[PDB]
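First the structure, in the form of structure tokens, and then the observations on it.
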Amino acid sequence: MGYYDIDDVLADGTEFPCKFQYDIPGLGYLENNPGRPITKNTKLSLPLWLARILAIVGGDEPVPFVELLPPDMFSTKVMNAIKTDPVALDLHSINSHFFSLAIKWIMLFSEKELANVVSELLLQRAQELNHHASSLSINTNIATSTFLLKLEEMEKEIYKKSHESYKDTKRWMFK
Amino acid sequence: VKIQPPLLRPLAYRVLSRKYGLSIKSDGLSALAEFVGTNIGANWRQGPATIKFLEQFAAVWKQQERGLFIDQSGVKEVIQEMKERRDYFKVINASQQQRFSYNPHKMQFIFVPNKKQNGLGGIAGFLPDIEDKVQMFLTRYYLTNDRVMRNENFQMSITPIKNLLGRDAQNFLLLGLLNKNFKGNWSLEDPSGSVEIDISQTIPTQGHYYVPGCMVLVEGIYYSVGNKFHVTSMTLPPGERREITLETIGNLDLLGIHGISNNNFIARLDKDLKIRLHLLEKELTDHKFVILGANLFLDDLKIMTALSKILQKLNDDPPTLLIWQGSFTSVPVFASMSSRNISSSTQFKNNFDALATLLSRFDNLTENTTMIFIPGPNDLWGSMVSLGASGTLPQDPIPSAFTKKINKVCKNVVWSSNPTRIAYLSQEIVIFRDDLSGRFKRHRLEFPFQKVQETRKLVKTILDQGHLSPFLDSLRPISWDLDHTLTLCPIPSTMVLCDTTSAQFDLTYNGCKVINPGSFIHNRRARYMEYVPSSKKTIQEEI
Amino acid sequence: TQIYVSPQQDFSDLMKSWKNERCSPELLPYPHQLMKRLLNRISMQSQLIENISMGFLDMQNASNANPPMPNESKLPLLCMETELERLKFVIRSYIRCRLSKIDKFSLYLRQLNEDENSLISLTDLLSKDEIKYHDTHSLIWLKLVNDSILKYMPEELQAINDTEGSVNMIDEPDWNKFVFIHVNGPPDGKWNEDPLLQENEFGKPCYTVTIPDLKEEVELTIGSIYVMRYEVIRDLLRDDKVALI
Amino acid sequence: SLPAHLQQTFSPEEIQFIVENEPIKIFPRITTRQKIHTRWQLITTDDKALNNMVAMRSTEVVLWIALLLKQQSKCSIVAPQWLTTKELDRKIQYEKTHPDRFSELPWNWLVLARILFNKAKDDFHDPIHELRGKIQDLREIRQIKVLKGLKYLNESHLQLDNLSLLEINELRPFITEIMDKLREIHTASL
Amino acid sequence: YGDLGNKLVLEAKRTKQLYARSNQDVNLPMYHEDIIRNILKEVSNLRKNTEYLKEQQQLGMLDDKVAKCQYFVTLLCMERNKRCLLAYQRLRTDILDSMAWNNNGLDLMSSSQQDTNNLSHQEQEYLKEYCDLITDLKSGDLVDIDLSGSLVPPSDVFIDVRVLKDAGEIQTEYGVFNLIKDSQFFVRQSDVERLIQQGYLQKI
């Protein structure tokens, strides 16, 4: 949680499904005709930076003005795929801010079943990250680049830092 | 005591290579050696004084260039130290004015190297290249568009001409060069394209001289039956003040007296501006400058008598700057086809030799006051080809071959171009000698449908358009590169708008004050006007 | 510090402090007396080397005389000057690291300072020049951001020290960062009079620590490198008991 | 020192400096015994060893001073005990027979080796290539053991008993970040 | 609505990559204050809209729930726009200070971009004041140590160095160095670090 962090502010802009559990006349003026109020149980794709707070203020039966639906990103299909084989799965297609979004989601909703699967995910991928980082050329096949293009945006800094550390060690060693 | 350089080297090297400074040359060591020789005494045992003198050397030398080498000039910084233990104003012509281009996509002024300084100039370096005339109107349009866009009212949006092709029955706002096409109709030109205009139902904003060649804001409806833009109103773009114009570029040293900019870097300064303003606030009445009328002739006896009467009055109390403006010969000079009488060039030379004699009896004015001379319409260079008619605007100064006695009689004489710029401590002045009233009246555009309002319209138009010569190339040809000198950008505080066809006036508007000296002689009366730098005027006459 | 056993002890203390500061995720206090001694030592060393250099230069340039004997002349001066250069480099790196950390946590430190209840004050943690640096830098950065953006910003949220709403702008140090430690044990030669260490099988004295979040107890024996979070090890670090690598 | 992310870990040059700031033995080629001459009078090292020095005798000096004397003909460095074939043989046997424990080696491992092989070439009693190959084999097997042990990454702690400075330095940015991410995931889940 | 702001943040990330791949302070990009002032004018429109909405709410005609929800939405819009702008500005100031500290506080106008005109005027005066602060800092109790010096540990005492640009002769302590073009020196390491940093020497 950093105010002046660029990755976090980028990740806050993702869109999540929502439901207007409570009717508000005159709204929707930023999406459709301003004079047309938005009726009850109408679904939109609202960004996180307002969905986090608008679903918790309540306003007032202190029900929130909006209700947040389970996003398709966290679905049974994805959990089954990640549990079956995590090493060959490309999370970059699902999202580019998957891990930060998952952390935010699990902080908002306490779910003791996502933390262990996600932990095993990155624990298993860390070994191949180390394996690729330790392989310094002395140019390479398709497997390494195919894996590198499957990586998450947050894994790129770990990969780069490990690669630079190993490169510096080899540069100092061989003179 | 003559020192040994080896035993002085560490003292200089430590201070000038570890704490501050770098790269001391051998001549720097010699200069420091002679400086120690001057301030000799209990040295090599005296700590504070020598090191603080070295720190003062640093405080003197770090501002100049970058101060990473010390050449023979070490004696010069030593003299600077010695002398650090009216002036500060300059007069500049259009020939030596600094050149600054403009770029629309980045919206900054760009310095351009001067061909005089980096080029050879041995044979011909004053000739502009071909693309300057292509880019001059582009630059003028860019500056005008930026000025319009910066306005508070306009944040409505204007549309390019070319984007008017596909739509119709809709109103639009546009601006561009209003002129005549090849066929003979009025048209608007834009960097994108051009269209035809309609005037039959146009209601203007009064107080403006609508002349071809001036940018105008146009409102109307487009029609695709032909190519007619049916106009409903026309208005000149508004103006802006000096402070808001400056603050967009900080406080640029365009007319830089403290420092100059170049291709390597850009400079700025605002700390000394208030100091100079307060310096100007005191002893400003003593620093008075007086200007005379136009078209003063050095051939008739009456003008010489009037000038003698003025000089006998002005000798006792010499002013600071005396400006002589107007044509000094009542007949244009050109080729002479008669070898029996005095040639025109010789007579022109003779006209100034009498002034050297008349200045011999006014030693106070000669000794205490500087002279300024400004060419008129029919001086030696212009009337040589234009024969007394209008011509190129950046006029050359009076040739040195015809003023060989004025420079020796008087200790301070300066010849400038027709547009000239002087930079006071906190004031900048522009003087522009030519006729405007007749030029705007004769070529005024017609619209199908007490003497103080004419000068009001003149001032309003000349300040709204923001250019000295809002006319096309057909009327007043302009030198291709020197056009930047005629641009009215960071507008000056005071304008000496000399005109022989307009009555004398002292108007001020939009943060700029304009003065309009008349002819030096009129209806058997002689008139000259003096301006106090405290925004106060006085008019005096001697029969 | 109150007295010196030897200047080499001061050098060792400086090196250990630099190593602790470089990897710690939190700004640590300032050992004033150590650098007070070190700067004065540097002053005398520079003065004496300059004096001897002047002496030999004057002896050589007063007349032809005898040139200095190469033996026992160049090597000592070379050693002194290179040692001074290395010490200057170490001090420079330490100071620059502290400056970077003070640049990072400016607003949090300023907010902490004005709190009267906080027993920690800005005077102890910083040198005077660092206080002036923080003050001037904060003032100029605030003026820049106010002239750039905040002047057009609504008054209700013009304050940059806001800690309410959605996200806070205060950057607290991360006390839970994992660090690599080497259990040094007690600094004394006896290394067995400490009232905290205990014993296991086959002796091997250890230090026992607990994790409040995870509800565990971890043994830390002498002579083993561990990977442990920083929040639970602040006291042992401040007591010169463990050294970060 | 900021330089982007160089404020978090040590560069290899800093490791070389911190290792070379260590004692070492030396056999001087000259004599500097005082007449019973300029004083060394250094500040961060005992002078009494340097000033009271006689040729062809054992004494202890810092490593950088030893290298400086080795640049001239004023030095003869004595190799340590662990830089010989008969010690590295028993060491490598110890690693081979024990598949879980890192053998005991000085924390200056590979670094004193690099410096001595680069500078002190003509004073070894054993061929250089053989020692270099055996050190390479040691590094190889220790790398295998580290890679095998890295699989367990708990969120609580970890123990690495006998890793040298370079091995810890080249692994810190990965292990630290992974464990920090795991800790963040666990803390956000409770 | 704050989607425009996103275009800033993403752009800033590219700048960070320029800082990362090069690992050297060089060719800082040209500002994007046009989009910033566009956001400023639209958020001024938002602020005036909030003021009028509060006006009808105090009038009594407006409904309380509508007023409160619009107030929260607008407050979130201002918060996000401010967050994006400060995220841009903090990185800009960080790279500014990073390049400012290492060149001895002179900004090196003699040689890095030439005219530094791609910076805003506020950023330029910030750079000048930061150079002033850096010059002031080493004038205190650390006068005997050059903070802006090299940070590579001193490994050797005598090195070979090769000249890169031509000059005259430069005075040194007890000696003089004549920088003849394309020559090699066998000199002390602690005497040519300033020249090497300036770029006048080569082949350390």
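In chain C, numbers come from Swiss-Prot; the residues present are 50-294, in order.
Any Cβ shown, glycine's included, is placed from N, Cα and C.
Copied from Swiss-Prot, the annotated features are:
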type    : residues        : note
MUTAGEN : C:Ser66 to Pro  : In sld5-8; temperature-sensitive mutant; in association with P-21. Defective in DNA replication
MUTAGEN : C:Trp67 to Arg  : In sld5-12; temperature-sensitive mutant. Defective in DNA replication
MUTAGEN : C:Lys150 to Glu : In sld5-2; temperature-sensitive mutant. Defective in DNA replication
MUTAGEN : C:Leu293 to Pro : In sld5-13; temperature-sensitive mutant. Defective in DNA replication
Query raised in the report: According to DSSP, which kind of secondary structure is C:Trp67 (mutagenesis position) found in, if we only use helix, strand and coil?
Result: helix
Query raised in the report: Can you name the residues of this chain that are 6 or more positions from C:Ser66 (mutagenesis position) yet have a C-beta less than 8 Å from its C-beta?
Result: C:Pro80, C:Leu83, C:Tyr143
Query raised in the report: Between C:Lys150 (mutagenesis position) and C:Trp67 (mutagenesis position), what C-alpha distance do you get in Å?
Result: 13
Report summary line: Around the Cβ of C:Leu293 (mutagenesis position), other Cβ atoms found within 10 Å total 17
Requested in this report: Please list residues from the chain of C:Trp67 (mutagenesis position) whose Cβ is under 8 angstroms from its Cβ, counting only those at least six apart in sequence.
Outcome: C:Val139, C:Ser142, C:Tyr143, C:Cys146
Requested in this report: Using all protein chains in view, find how many other C-beta atoms are within 10 Å of the C-beta of C:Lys150 (mutagenesis position).
Outcome: 20
Report task. Specify the secondary structure state of C:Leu293 (mutagenesis position) as given by DSSP, simplified to three classes. Result -> strand
Report task. May I ask you to report the DSSP-based helix, strand or coil state of C:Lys150 (mutagenesis position)? Result -> helix
